[PDB]
Amino acid sequence: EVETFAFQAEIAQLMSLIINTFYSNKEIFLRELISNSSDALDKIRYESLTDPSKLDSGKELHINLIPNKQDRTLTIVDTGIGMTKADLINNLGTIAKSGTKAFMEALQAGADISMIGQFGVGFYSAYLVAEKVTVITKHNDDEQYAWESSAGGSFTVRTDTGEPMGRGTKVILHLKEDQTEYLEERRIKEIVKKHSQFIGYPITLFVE
Ligand SMILES: Cc1c2c(n3c1CCN(Cc1ccco1)c1cc(C(N)=O)c(Cl)cc1-3)CC(C)(C)CC2=O
């Protein structure tokens, strides 16, 4: 069963702004994805200190960057804490609503799109380069879910039947036709070196 949900007006407004505003410094999407992955890894690492059984779903704490030219997709995989069904549908929406208002107020005041991360809505920068974003996630206390949106005011949530992840999050970016540069090995390496060189987890860039 595939469940369809409407984004709250502010999120839909944020998504429309990211997709249609003229902004050339699109590369910042990768640092935002890597930062969310890093925070998710920090959370599971901290929780494992008081409860070691939280690592039974996987001991390895890492980030994988997987480009695919045939499918025109860039996948960001982490072995972080993951997200529950409540996180995907309710919990993060509330946070993102206030985050959007403050960000859109800051943009009106002269701030730029690269500052999106400071408002906790950095995830939505994925729409600078992607026409569709798929989020496969597995949290210890819940099942494996697939969140998906091509914007247009709606998102879907379904129980994932694909390859079991153990624990973590997979962000599949179905890239826009003119954004294929983010599939090039030399381009990804350059972005990682410039914006994410001090991330405290191994970042493995897969080759084709
Ligand atoms: C905000 C936001 C949002 C999403 N993420 C965030 C930022 C915080 N966070 C997790 C969190 C904090 C508290 C509870 O859960 C995320 C972690 C990851 C990750 N790599 O583990 C990823 Cl891909 C996206 C998100 C994803 C969404 C599809 C649910 C939409 C959204 O609105």
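The numbering of chain A matches Swiss-Prot: 16-223, in order.
Quick check of the header: X-ray crystallography, 1.9 Å.
Cβ atoms here come from the backbone N, Cα and C positions, even for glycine.
Swiss-Prot annotations:
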MUTAGEN   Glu47 to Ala  Strong ATP-binding. Strong interaction with HSF1, HIF1A, ERBB2, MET, KEAP1 and RHOBTB2. No effect on interaction with TSC1
MUTAGEN   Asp93 to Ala  Impaired ATP-binding. Strong interaction with HIF1A, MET, KEAP1 and RHOBTB2. Loss of interaction with HSF1 and ERBB2. Los of interaction with TSC1
MUTAGEN   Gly97 to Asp  Abolishes ATPase activity
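What Swiss-Prot annotates, mapped onto the structure for a quick look.
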residue: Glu47; record: mutagenesis position; Cβ contacts under 8 Å, 6 or more apart: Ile131, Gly132, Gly137, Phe138, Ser140, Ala141
residue: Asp93; record: mutagenesis position; Cβ contacts under 8 Å, 6 or more apart: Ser52, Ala55, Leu56, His77, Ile78, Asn79, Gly183, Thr184
residue: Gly97; record: mutagenesis position; Cβ contacts under 8 Å, 6 or more apart: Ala55, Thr152, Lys153, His154, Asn155, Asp157, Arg182, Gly183, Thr184
Where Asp93 (mutagenesis position) sits in the secondary structure, as DSSP reduces it to three classes: strand
For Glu47 (mutagenesis position), the three-state class that DSSP assigns: helix
